[PDB]
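Asks: Quick one: the structure is below, questions incoming.
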Amino acid sequence: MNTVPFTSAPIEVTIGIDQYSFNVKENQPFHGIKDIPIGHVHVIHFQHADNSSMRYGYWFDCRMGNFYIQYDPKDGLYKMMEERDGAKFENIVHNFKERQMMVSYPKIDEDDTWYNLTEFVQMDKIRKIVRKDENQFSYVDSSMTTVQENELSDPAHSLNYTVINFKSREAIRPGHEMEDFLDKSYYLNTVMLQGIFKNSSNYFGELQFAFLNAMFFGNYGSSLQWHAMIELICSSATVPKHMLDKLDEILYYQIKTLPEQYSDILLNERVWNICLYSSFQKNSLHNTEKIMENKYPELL
Amino acid sequence: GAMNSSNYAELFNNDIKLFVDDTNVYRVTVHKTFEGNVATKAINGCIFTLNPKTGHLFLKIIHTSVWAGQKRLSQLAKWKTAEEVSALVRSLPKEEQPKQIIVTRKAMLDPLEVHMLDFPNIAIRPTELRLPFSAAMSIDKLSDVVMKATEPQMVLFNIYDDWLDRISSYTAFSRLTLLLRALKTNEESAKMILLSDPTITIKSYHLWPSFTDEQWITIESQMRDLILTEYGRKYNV
């Protein structure tokens, strides 16, 4: 059970840790988050009380180092940093725990929600989408644009999601125009799975990461990527049976976790109607179709 | 964006452009079977690819053999159209390739865009204009070469005959769209108007009769009258 200590909380802020969140008052004696489950990535995210614009946060894995949060009054945000001195860090955490100035990661024993949302998500893949090689953790915010969005302007602050474009030479074999456009199986299986991602686990990891950035930061480019990766599978007539079964589980937990009040902005009507009712896989996503019909029948 | 009443003069500028109309690509007769079910029988069709500035018509004849053993023919017809338009562009010298292709039906956009991926600088555009190019098969010489075809064939025409010697490409296009709109609304009446005077003939190398400038004014008036009559009938107004 790992800990992310906070130096202090000088500005009033809503702090998120994965799907949980806590309001902290200006100068409230708050010194961090303990009992963080080992074995998963995690995200610690922020929304200032005085500027509900720019949700921002940090993806990290406590197996990779000792991380803490400290407010920077110059850049005006909570920053993640690595403590390289193990003994200084253990002494900081032990003191804050003794003074009970830390919130406990509030996981119910029965509850596999976080595992289910991050099953294929790996820190090493996050660090290739979010390029800042001198840190072991990754900063994401509401405003960061994707490589694909940029093509259509600061490269160092981009989300390097895999570009998916249904009307591209990458997607369409010369001589198989109609076949490849109406059945995206060669784009899914040869170009994306065999070629770029190497396996379904890396594809799902990027799909799950895109969703989580959409949900936690309202990152529009991430929402675009999540839907594109769903549509590429649903629009393929030939998909391995293990992948369809796994996709139904992935999407079920994503739709289950989505705040009810954000379905209007975070869910693309066209993609979901096409995926559940028109696509090759209209009958392959039973769990997802049932939760969508019970939770968001207006969208459909 | 969309070609409309607003940007109509753009058709007659010096940027090469083609209209593509796929209406007549997949053509069928619907009939009863012996068992009293319904079946279709395909007949030869054509792609109508027109340069509105020069009148050059690339009439690609679609022989019924194309459809043999294929499913979802109305879908396939759009992709076959886009394949043949792409092939036509690739066959043209670079300086003759269009800068824009305007499709008369929005359902042609995705098929043509995907077939033209190798030409990122050729703009594929829809139109808000309700153009009467479906009536091309009411032009006897075009109908005749399509029906007689025994294999896939491209036939080249000038749909304006020699009109551009006397009139601009704006005026020529307006005369063509009026003739085709009349043929579309009441074919029999339009054909009667065009052939009524036995002394005005169609040249072997032409599609339309050899009207003088004054006879064209009379003809164009007769076509306008035909169209408005039919309209009052259609709508009881």
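Count begins at 1; order follows the chain as displayed.
Every residue gets a Cβ built from N, Cα and C, even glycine.
Below are the features I grabbed from Swiss-Prot:
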MUTAGEN   B:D21 to N (Swiss-Prot position 1853)  Reduced growth at 30 degrees Celsius. Strongly reduced growth at 16 degrees Celsius
MUTAGEN   B:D22 to N (Swiss-Prot position 1854)  Reduced growth at 30 degrees Celsius. Strongly reduced growth at 16 degrees Celsius
MUTAGEN   B:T23 to A (Swiss-Prot position 1855)  Reduced growth at 30 degrees Celsius. Strongly reduced growth at 16 degrees Celsius
MUTAGEN   B:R105 to K (Swiss-Prot position 1937)  Severely impaired growth. Reduced growth at 30 degrees Celsius. Strongly reduced growth at 16 degrees Celsius
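For the listed features, I'd like the structural context: burial, neighbours, distances.
Replies: Secondary structure at B:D21 (mutagenesis position), taken from DSSP and collapsed to helix, strand or coil, is strand. Of all the Cβ atoms in the protein chains shown, 22 others lie within 10 Å of the Cβ of B:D21 (mutagenesis position).
Sequence-distant neighbours of B:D22 (mutagenesis position) (same chain, 6+ apart, CB under 8 A from its CB) are B:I47, B:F48, B:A77, B:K78, B:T81, B:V103, B:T104, B:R105, B:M108.
The secondary structure of B:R105 (mutagenesis position), as reduced to three states from DSSP, is coil rather than helix or strand. Cβ neighbour count for B:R105 (mutagenesis position): 17 (other Cβ atoms within 10 Å of its Cβ, all protein chains included).
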Asks: Within 10 angstroms of the C-beta of B:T23 (mutagenesis position), what count of other C-beta atoms is obtained when all protein chains are considered?
Replies: 20
